[PDB]
Amino acid sequence: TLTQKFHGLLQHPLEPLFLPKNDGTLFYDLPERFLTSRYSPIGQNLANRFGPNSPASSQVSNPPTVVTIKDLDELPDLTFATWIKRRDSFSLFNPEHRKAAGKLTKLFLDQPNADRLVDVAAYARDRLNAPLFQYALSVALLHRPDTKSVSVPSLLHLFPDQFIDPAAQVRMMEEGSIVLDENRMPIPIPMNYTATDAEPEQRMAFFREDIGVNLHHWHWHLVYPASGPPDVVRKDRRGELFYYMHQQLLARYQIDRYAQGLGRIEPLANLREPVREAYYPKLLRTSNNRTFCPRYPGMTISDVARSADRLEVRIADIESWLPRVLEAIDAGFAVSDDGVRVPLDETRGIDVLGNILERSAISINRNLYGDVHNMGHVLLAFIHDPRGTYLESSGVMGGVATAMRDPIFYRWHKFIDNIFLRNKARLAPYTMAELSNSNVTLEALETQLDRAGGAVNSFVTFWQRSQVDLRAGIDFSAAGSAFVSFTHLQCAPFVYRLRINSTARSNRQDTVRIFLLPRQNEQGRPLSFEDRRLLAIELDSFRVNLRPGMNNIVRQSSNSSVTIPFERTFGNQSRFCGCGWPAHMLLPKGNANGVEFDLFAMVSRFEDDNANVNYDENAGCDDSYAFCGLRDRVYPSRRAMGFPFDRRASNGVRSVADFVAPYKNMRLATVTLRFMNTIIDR
Amino acid sequence: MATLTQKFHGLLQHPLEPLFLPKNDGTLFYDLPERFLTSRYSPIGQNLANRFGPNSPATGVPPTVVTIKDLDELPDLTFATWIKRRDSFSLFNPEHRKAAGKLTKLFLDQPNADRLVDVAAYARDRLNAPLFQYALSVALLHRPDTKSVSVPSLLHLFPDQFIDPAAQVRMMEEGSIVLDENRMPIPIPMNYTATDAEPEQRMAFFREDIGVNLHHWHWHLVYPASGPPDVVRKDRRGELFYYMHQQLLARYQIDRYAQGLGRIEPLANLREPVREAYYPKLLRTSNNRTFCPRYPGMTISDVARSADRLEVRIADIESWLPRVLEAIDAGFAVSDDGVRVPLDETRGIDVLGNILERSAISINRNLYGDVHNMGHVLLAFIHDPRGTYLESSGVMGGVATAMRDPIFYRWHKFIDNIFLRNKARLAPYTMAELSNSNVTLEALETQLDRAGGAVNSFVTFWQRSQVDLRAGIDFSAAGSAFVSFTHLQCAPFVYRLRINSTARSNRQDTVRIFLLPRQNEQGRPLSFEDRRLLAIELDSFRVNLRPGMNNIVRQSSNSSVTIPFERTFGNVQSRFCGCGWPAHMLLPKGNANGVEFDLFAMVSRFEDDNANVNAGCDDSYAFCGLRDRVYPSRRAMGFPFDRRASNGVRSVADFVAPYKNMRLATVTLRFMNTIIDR
Ligand SMILES: [Cu+2]
Ligand SMILES: [Cu+2]
Ligand SMILES: [Cu+2]
Ligand SMILES: [Cu+2]
């Protein structure tokens, strides 16, 4: 298969191609000059010891597959990426690193066919920075028409050192070296891993340091990058999706802070004040053994000038870019670099602001509005060595797949979020036309645990212990499995029971929108309505064919358009499938006393909802629309993401009851979320 | 005793590789009783024997099998098991020292050497690796029936305490892919912890030198602060503690001046922010917990880490220091029995040494506390004082790593200034003590050891050396694991001394050689007091002076201060042999412009110079003394510069003018910025 030929490249990054891939089953016949300077002199010896005919290759079929690599008519220019050494640290928040990624990605997309891509990718692999190569090749495989159905491995199986406690990984080296795969045991990773309960922020470790959550963040930015070739970047409403996905992250994050006795997120607005929160990642780059350096308590952010990284940005740069962005928001319009005024007070205004604020390549004015969000990561990621004097690499905030582990990630994004919200606050409240559905009434809203005698309007969360083989990302290891054991949040399966009456004569492809709204803060005091609204988290959105008369609709929690199955996250199928909220993180954790939520359901009108896209949510990879949208297609809800809660409500509205009182297509259900402090195996 | 080294060698290598795995690259094997295997591997004991036994599919020689006898009863190891097998280990942690002591005691308490092997084999795979290797090392050095058992240096046990992990991980690729016959040394750079933008980086050749750090570790191994009584109580260890570090600081200071850096700022104020930063890069292979860096301007916090059973406050040092200062100022200290112990003597510095470190033989643990050691603690856990963030010690919490940190020299200068407060009270040496009326030193000279060799001219440069770290790297490929590193090196030379004796019979007098600096970093001349405090010992040795004129030639390689390259970086010769300043660091680096020193030589009288004690391991007494013997010089260590001179002395010339048994030679030290292979 074509997937087979690429698979060998997309694994064991620092293990060269002349070494057998896929547990000594997949081999590569390389032109001599494909081997790098070091290994070329012993090329024949390498073939004898690690070839398809080697004395090690004899007993593997107790098969084998050989991939033939054609020589290139001319060797491609890789000078653009050569300044980044094969084992150097790599940061996607480094503009010069993104630039190197873009050109390599472009080089891959520009190949005449898929088979010549294999050749060029095979040549570049061992001559190139592993994170850089793996990223570009991944992006190219997701966008080339002739590789549409090529399965690509998750980052978990490429660079496990960005997700796993290195203490666990090194303990695994002993288990593999000594014990046969037949007898091996998973090395367990603890919950108290970056801090003890003495640190209040550790309460959110189930969220921040969740492997699934970080994989989602990485995959989202993979699908929707800020740079690269134009067609790779330009995707439907990526600017708006940038705001929304992170807005929902913060909302879910905040809700559980309230549930764990933690207060409201303090926005990181003052970059010259000391950074209160500390964080010690412990994560370690296997390639150079350079850590994701920790941030000690109360450090002050410095101007970053790191010539070795070709990286440079001052605090004042952000302090100069932000008033211009705020003024544009307050003026109701932005100005492109050609001087055409672009309105912001629209439904699509949040999307222009998204590309401006991140920023992305399709921003309408790079110079005026700068690069606020991205450079904020840079300043924080190199706070421990801003000038490169001490030869350290980025902290977790300088890694897309690791940034969510740092408490400061949510403080910084809350600042970014409040900028988007400054724009959303200007929008007029949704009208009678937009909110009502006069032929459709929602008569019954319910949740029931998917079992016999299942409790009604009752959510239950607990600890699940799962296993995963990290075999593919561990270089120069033993053979066989490299299982690890980790513990994470998990909720009990349930269904939505909706009874919907339609007095219309014909069928309506209406959309059902389900949200969860919190009631109290950490004090146990009720939140203002606006606070409840801003903390509304999407649980599900789906179309239903309401026949006239009575409809009884039952919706499986497992079919959430927000989440993806465990196997989509941790398994070994493009990387779009890797994008999506982890299923086991569908509901907030809550506590053992019980947290009461307002379950909200709405039946909106297909007339306002459709953008003419056809997808089967139970087919392919189209079941993670909420955060990821659809692959190579437009976002199937014409409504603003977050509808109907992305806008401020009318005057005199003070409850979720008030908000839904005038509309019979809406209904609330009081649901209780309770956490059970026990570990259940998968 | 040769085969006895074999049985211990397998224990003294690949620490986290259990004993059922073939040692010495599949040459040395161990036949273990089934209950010697730990809980995890016991159920698969038979499979492990099939795959890793002497007859498994794993030179020309039949392998060696060591048969381990079962124990009459299993020993209680619970005292040390709270320190997990892969946990971090710090000898500045009193509780860890306590655990080390008891394990050493269990080892010393064994009836014979062979029975020690049995107990050591049992404890090995059940115990914290740094802890086990240390205890076993110490015990093998003190047991009479193991007195000539060779023990590997820490370089071949835990290379991750000496080597940039970036280099080590690169080495992992080279071993896995390339046959041993074709392998290449992985080069380690000198600039790796900081760039030239950090002024302190100029001293990286000193602080981060592998040889220099190995010396520090071996010295403390030979002269520990804790453990069984016979292991601690050694001749003038307290004074040697002061002198060895006083000389470290002096040499360190001399090169700062040479690199444009100022004088060492004492770490006297523990509550003001610590200016100097340091990023070790070093990594513990066992748990992948770094020797955490110290960012610029951090403030020291009270340390309370229940997981480490470790707790010490800044206020404790602020309470211990006045008590020590009052004793020095009183001229006497007070033991825990209320017996007054004089300090205004030649041996007072030795009492003060045990008080300040402190050691187990301190005369009053409660009153004077534990200043020097706890200072290490406060600094080593500055990044996680309460253990909230589950991090381990920085480099200051590792004996073999502490010297890499710039703050080590600031802290020790503080300690040094307390010792010097006592040394300043002592009366200046008299004519009787300093003169030698039957002996005249007429000519002092150094010549580079070659044909046409330059005279009174020192030359330093970079040497590129290799060392096989094979033995300390667990679960790696087989065969060599060579590395390439660069370090200071000086050109070989000789001392030419012409000595006339008007005595009628022979005298076995002593020649004492010191190097004294002249200028600071500005280029301004040092006061005599500054020159005296920076006097560094280069050599001290006896000489047989026949009546009349004697012509003495002394090889620089025969320095009583240093030890050969092979003693530092070699492998299987006890661990006393590991103690000793590195030969290649005999002279300061200097600069490329040239630095002028006053080479000082003295011929003191054997009548004062003799305690009643150089082809074995007795060539490093200056810092290490002699193994199982007394310090071969009766004079205070540093003589004649450990005491301030007469009131009328204002130059180095004045100090030596009244004594004809002394002579100065002006010597130039010049650095050559070039790398020469070994
Ligand atoms: Cu993001
Ligand atoms: Cu971000
Ligand atoms: Cu020391
Ligand atoms: Cu010390």
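Residue numbering for chain B follows Swiss-Prot; the residues present correspond to positions 1-58, 66-579, 588-628, 633-697, in that order.
Looking at the header, which is where the method is noted, we find X-ray crystallography, 2.6 Å.
Heads up, the Cβ atoms here are built off N, Cα and C, so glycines get one too.
According to Swiss-Prot:
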type	residues	note
BINDING	B:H223, B:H227, B:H252	Cu cation 1 binding site
MUTAGEN	B:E364 to Q	Severe loss of oxidase and hydroxylase activities
ACT_SITE	B:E364	active site, proton acceptor
BINDING	B:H379, B:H383, B:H419	Cu cation 2 binding site
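Distance across the unmodelled 7-residue segment, from the CA of B:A58 to the CA of B:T66, is 12 Å in the deposited entry.
Using a 10 Å Cα-Cα cut-off around B:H383 (Cu cation 2 binding site), the binding-site residues B:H223, B:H227, B:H252 reduce to an empty set. Restricting the binding-site residues B:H227, B:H252, B:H379 to those with a CA within 10 Å of the CA of B:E364 (mutagenesis position) leaves B:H379, listed by sequence position. Flanking an unmodelled run of 8 residues, B:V579 and B:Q588 have Cα atoms spaced 8 Å apart.
In the vicinity of ligand 3, defined as a Cβ distance under 6 Å, the following of the recorded positions B:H223, B:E364, B:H379, B:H383, B:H419 are placed: B:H223. Within the same chain, residues at least six positions away from B:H252 (Cu cation 1 binding site) with a Cβ under 8 Å of its Cβ are B:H419, B:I422, B:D423. Applying an 8 A CB threshold to same-chain residues 6+ apart, the list for B:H223 (Cu cation 1 binding site) reads B:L255, B:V406, B:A407, B:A409, B:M410. B:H227 (Cu cation 1 binding site) and B:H379 (Cu cation 2 binding site) are 13 Å apart (CA-CA, integer value).
In sequence order, B:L98, B:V406 constitute the residues six or more apart from B:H227 (Cu cation 1 binding site) in its chain with CB-CB distances below 8 Å. For B:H379 (Cu cation 2 binding site), the number of other Cβ atoms no farther than 10 Å from its own Cβ, over all displayed protein chains, is 23. Candidate binding-site residues: B:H383, B:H419. Fewest other C-beta atoms within 10 angstroms, B:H419.
Gap between B:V628 and B:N633: 4 residues not modelled, C-alpha separation 12 Å.
Within 8 Å of the centroid defined by the CB atoms of B:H379, B:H383, B:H419, the record's Cu cation 2 site, lie the Cβ atoms of B:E364, B:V378, B:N380, B:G382, B:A409, B:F415, B:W418, B:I422, excluding the listed residues themselves. Counting Cβ atoms from all protein chains shown, B:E364 (mutagenesis position) has 23 others lying within 10 Å of its own Cβ.
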